[PDB]
Amino acid sequence: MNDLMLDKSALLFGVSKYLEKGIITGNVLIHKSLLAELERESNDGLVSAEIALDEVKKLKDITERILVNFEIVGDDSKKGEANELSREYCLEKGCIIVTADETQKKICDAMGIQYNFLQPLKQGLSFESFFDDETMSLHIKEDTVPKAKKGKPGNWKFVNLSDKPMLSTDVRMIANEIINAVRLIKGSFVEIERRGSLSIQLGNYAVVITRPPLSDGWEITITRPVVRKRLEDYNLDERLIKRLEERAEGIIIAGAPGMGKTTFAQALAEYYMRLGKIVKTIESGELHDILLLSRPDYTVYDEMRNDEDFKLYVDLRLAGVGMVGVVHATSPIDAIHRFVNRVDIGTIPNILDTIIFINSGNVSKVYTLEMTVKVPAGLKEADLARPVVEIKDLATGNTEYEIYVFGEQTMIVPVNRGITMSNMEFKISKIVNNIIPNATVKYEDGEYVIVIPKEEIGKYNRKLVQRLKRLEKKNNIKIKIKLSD
C-alpha cells in the first residue's frame, strides 16, 4: 500500500474526490511545511489557501471512510519551499507525489520521483441554474441570501434567490467548485491572486471571490458577458449570419477608426457565446501560452497594430482557435497585408476567411477568402497558372482582389490593377506594332518595357516618340525602350 504525498495544487483542485472515487489509492501524507505555508497564506488573506485547508478537512473524513491513514509528516524547521521539501521527503522515503501542476510532472520526472498527475474530473457547477434570461450576474455574500441582478445595463434590480442565508462554509463550497472547474471548462484561468481577492475566468463567466481582510465576509460575484448592442441590432442579412454560424473561423473586423468596430466585435462575440462557444478577449507570449493551454473556441483580438499581434493571431489559428481580429483599415489590402507573408498562399484561408467592414456603426461590406488555382486578372500565359486566393464580395460573389506569389513576395492585387496593366500593354503595343511589328511590350518593375529588335531600330522615329510620351502623361506611367540581344 503506497504513500501518497499531496502538493498544493492537489489540495487546491479537489484531490479528496479522487480518493473517494478510487481513482488513486494509498495512505495519505501532507508535509508539515505545506500545512504551515497554507496557514500563513490564509492568515495573510489568500483565498486559495483557505480552499486548500478546507480540502485537508475533507481529506480527514474520506481517508477514514476508505480505511487509510492520514498523516502530517516531515522536518519542521528545515529551510525551504514546501514543494521542494515534499519532493525531498519522497526522494528519501519512497512516496508518490500527487499533483495537478504540469511543472511538478517535469521536475519529479527529472529527479526520479514517482508522481500521480490528477486528470481533471467532470464535476459540473451548482450555480448555473440560477441564470435566467434576464439575470446578468449572481451575488453570494456570507450570512446573506443569494441574489441575482436581473434586468439590463443601467436598469436592474437585485432579486433574492432563496429565503435562507448562506454560511461561510456554503460560500467556500461554491468557491471550491469554481476553482476545481477551472481545469475542465475551455478558456478558464486564474487571473490574479491578491490578499483577500481571487479573480477567475470560468468559461465565459467572470468570477470574483473575496474574503477578509478585503471584504467583511466571504463573497462571490459571477457575471455573464452582457452587451448593449446585440448582433441582431445590426440587421445582418441571412447569407452573412449563415456564414458566421457555419463557416467563419478566421474573421477580421475592419473600417476606419471611430466606426464602431469594437462594439461590433463584442456583439459577434456575445452571439457566439449564445450559440455555446467560449469566447475570450485580448485587449492590446504569456497570452500565447495561457490561451493555447486553455484553448477557447474564439478569441477576439482588439486592436491589432504590431507584428506581435499578427503573429499571435496566426499561431492561434494554426492551433485551431477561431479568431475575431479588429484592424483599423479602410480597404482589404490594409486589413490583411500583414498576414499574407507569414504563411503559404494555400494556408491563407486557414488563417483568414472573412473580412467585415464597419461604417458608422453598420456593416457596409463583407468579403470572403477562398483558395483556387487560376490565371490572375490581366495575365495572358496559361503556363502561369498558380495558387491564388480570391477575395470576393459576399453580396455579389464577384472577385475583387487576388492574392498570389509574384517574384518572391505575396501580393494582394485588385482585379482592377491587373486589368489596367493588361489594357495599357495593349494600348502601347498597337501603337508601337503599327510601326515596328516585331516589338514586344511588357510591364516589369514600375515600367512598360518596349523591346525593339536591333535590326529594326531605324524605324523608331520622332512621330512614334511623341505618341509614347503622350501615353506616359495621359496615363501617368513610365515607358522604357530596350534593344534585343
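Numbers in chain A track Swiss-Prot; the residues on display, in order, are 1-284, 305-505.
A Cβ is built for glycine as well, from the same backbone N, Cα and C atoms used for every other residue.
Residues or ranges marked as domain 'PINc' in Swiss-Prot (evidence: sequence analysis): 2-106.
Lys261 (mutagenesis position) falls within a helix when secondary structure is assigned with DSSP. Looking at Swiss-Prot, you'll find the mutagenesis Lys261 to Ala noted as follows: Loss of ATPase activity, does not unwind HJ DNA.
Long-range neighbours of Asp322 (mutagenesis position) (same chain, six or more residues apart, CB within less than 8 Å of its CB): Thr262, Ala265, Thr281, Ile282, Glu283, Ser284, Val346. Experimental mutagenesis is annotated in Swiss-Prot for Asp322 to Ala, with the remark: Loss of ATPase activity.
Record note (Swiss-Prot) on the mutagenesis of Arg325 to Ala: Loss of ATPase activity. Counting only same-chain residues six or more apart in sequence, the Cβ atoms lying under 8 angstroms from the Cβ of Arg325 (mutagenesis position) belong to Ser284, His348.
A simple way to gauge crowding: the CB of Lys261 (mutagenesis position) has 24 other CB atoms within 10 angstroms, across all the protein chains here. Annotation note: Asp322 (mutagenesis position) sits in a coil segment as assigned by DSSP. In the deposited model, 20 residues between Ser284 and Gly305 are left unbuilt, and the Cα atoms flanking this gap sit 12 Å apart.
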